[PDB]
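Working notes for the structure below.
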Amino acid sequence: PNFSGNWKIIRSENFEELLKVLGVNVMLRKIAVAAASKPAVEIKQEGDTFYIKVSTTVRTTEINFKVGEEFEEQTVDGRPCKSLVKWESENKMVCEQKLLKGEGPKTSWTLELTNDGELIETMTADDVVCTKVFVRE
């Protein structure tokens, strides 16, 4: 699959609740929800190597990874972590996260490309799942 493109959000489900059960305070939840309501997502894929940039009104996050190789990023609530992506299937990658310092809920994310070119993201903390769906610009 080729995930490359500039992606715009079309659906978001359970994001604030994911932040809440993580302990993110209400002021910050409100800012984070609003800031991320129309994010800019840029993906550049070259085989198993990815660059992903996500920008909200107030924040930019950039990650660089190759499938099967550990890299550093942050969890959804901003804690630094060591991550590892694998292909679950031809069209779907899954990322397991391990905190750099300390302990916390089990967090992960997934990205899946559908036949009509939609991008599905999931983000999980323990038993709480958030789903977002994007389309190419």
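What you see of chain A is 2-138, where the numbers are those given in Swiss-Prot.
So how was this one determined? The header says X-ray crystallography, 1.2 Å.
Yeah, the Cβs are placed from backbone N, Cα and C, and that goes for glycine too.
What Swiss-Prot notes for the published mutagenesis of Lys21 to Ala is this: Loss of ligand-induced nuclear import; when associated with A-30 and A-31. Under DSSP, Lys21 (mutagenesis position) is assigned to a helix (H, G or I) in the three-state scheme.
DSSP gives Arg30 (mutagenesis position) a helix state. According to Swiss-Prot, the experimentally introduced change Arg30 to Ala is described as follows: Loss of ligand-induced nuclear import; when associated with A-21 and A-31.
The note that Swiss-Prot attaches to the published mutagenesis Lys31 to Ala is: Loss of ligand-induced nuclear import; when associated with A-21 and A-30. Taking a C-beta cut-off of under 8 Å and a sequence gap of six or more, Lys31 (mutagenesis position) has no contacts in its own chain.
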Tertiary neighbours of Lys21 (mutagenesis position) (same chain, Cβ under 8 Å, six or more apart): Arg30
